[PDB]
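Input: a single structure, listed below in structure tokens.
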Amino acid sequence: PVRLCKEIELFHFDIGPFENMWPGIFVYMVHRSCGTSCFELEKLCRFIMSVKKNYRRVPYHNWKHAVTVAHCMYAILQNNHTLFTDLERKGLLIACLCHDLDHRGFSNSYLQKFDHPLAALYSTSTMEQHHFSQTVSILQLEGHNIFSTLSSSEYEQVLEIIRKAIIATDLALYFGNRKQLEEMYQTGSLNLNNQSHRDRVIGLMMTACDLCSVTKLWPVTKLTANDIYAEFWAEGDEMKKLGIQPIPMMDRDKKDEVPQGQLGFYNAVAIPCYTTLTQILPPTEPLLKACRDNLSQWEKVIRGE
Ligand SMILES: COc1cc(C)c2nc3[nH]nc(C)c3c(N3CCNCC3)c2c1
Ligand SMILES: [Mg+2]
Ligand SMILES: [Zn+2]
């Protein structure tokens, strides 16, 4: 539709009301960002449908989250087009769509605490290493290799861009990454032609995209909070059955602590993320402004309004 082609370019865009159109919205974004002759359309369409099939029916880490994260990346890339190569633009849009593949609704700490087989196989960034392994398995299916036309060198480079992008969605790594970028920016040392600086900037873009549900209009942001919390409470219920007391955010008997938990998450994680992203990429400012608006809505809930 002509109506949506205009709205897809904006940062605040909510995909929510167009479920049947999500596969077509992704194809359109790859076409406008990387060109209409980037991939073979038959191969791309099979890949998108196999990716959709490998997202589980969980309240938050599902097919909708994947398309939401991919659309945020598209809007960042469209507002900063010439800072990235054709291989990076295609690698990053794919990485976002595949970033939480086969998520079972449990965090890394639960899998490490209860010594699940995935934790023995992957000791750090447990789920993110699993998300990358699932992406490679889907690429290796008959008629799913979207990167068939690349040279063997370019195939290895794009898989390495994707691997680093998926691993960077581990929030535990974000804190140290953001502190380095903030230092590099203030001292005037940041340089995008330095490959180590480039990977860190890409990592922060991935965090900004993964947390973008805090940058939508208030009625949408508050309905997404219900879905994150239904996942956290289900994990906390399992910890209770196994004789371990869960942290407050994962405890369904401590809902009163949520508005204050959100205020702390916005001040310590979300606001610094979008602040540093705007300093490095000024056109991303609308994400920071939307985040400040939802912070001020959480301030209003705490004060009783
Ligand atoms: C782990 O501790 C927390 C604690 C709080 C209070 C959170 N509040 C949030 N609001 N919106 C989002 C999104 C979100 C969080 N997530 C960050 C990315 N990983 C999924 C969960 C949060 C994560
Ligand atoms: Mg993830
Ligand atoms: Zn995610």
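What you see of chain A is 731-1035, where the numbers are those given in Swiss-Prot.
According to its header, the structure was obtained by X-ray crystallography, 2.1 Å.
Every residue, even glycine, has its Cβ placed from backbone N, Cα and C.
In the three-state DSSP reading, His791 (active site, proton donor) counts as coil. The annotation active site, proton donor is assigned in Swiss-Prot to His791 on the grounds of similarity to another entry.
With a cut-off of 8 Å between CB atoms and residues at least 6 apart in sequence, the same chain places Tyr785, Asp830, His833, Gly835, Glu961 near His791 (active site, proton donor), listed in sequence order. The 3',5'-cyclic GMP binding site annotation in Swiss-Prot covers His791, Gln992.
The divalent metal cation 1 binding site annotation in Swiss-Prot covers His795, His829, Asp830, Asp940. In this structure, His829 (divalent metal cation 1 binding site) belongs to neither helix nor strand by DSSP; it is coil.
Taking the Cβ of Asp830 (mutagenesis position) as centre and 10 Å as the limit, one finds 25 other Cβ atoms among all the protein chains shown. Quoting Swiss-Prot on the mutagenesis of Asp830 to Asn: Reduces activity 1000-fold.
The note that Swiss-Prot attaches to the published mutagenesis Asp830 to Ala is: Loss of activity and of zinc binding.
For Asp830, the entry in Swiss-Prot reads divalent metal cation 2 binding site.
In the structure as shown, the Cβ atom of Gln992 (3',5'-cyclic GMP binding site) sits within 10 Å of 23 other Cβ atoms. Ranked by Cβ neighbours within 10 A across all protein chains shown, the binding-site residues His795, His829 are led by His829. Within the same chain, residues at least six positions away from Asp940 (divalent metal cation 1 binding site) with a Cβ under 8 Å of its Cβ are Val799, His829, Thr899, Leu901. Taking a Cβ distance under 6 Å to any atom of ligand 2 as the criterion, the recorded positions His795, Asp830, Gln992 reduce to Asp830. A Cα-Cα distance of 19 Å separates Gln992 (3',5'-cyclic GMP binding site) from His795 (divalent metal cation 1 binding site). The DSSP secondary structure for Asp940 (divalent metal cation 1 binding site) is helix.
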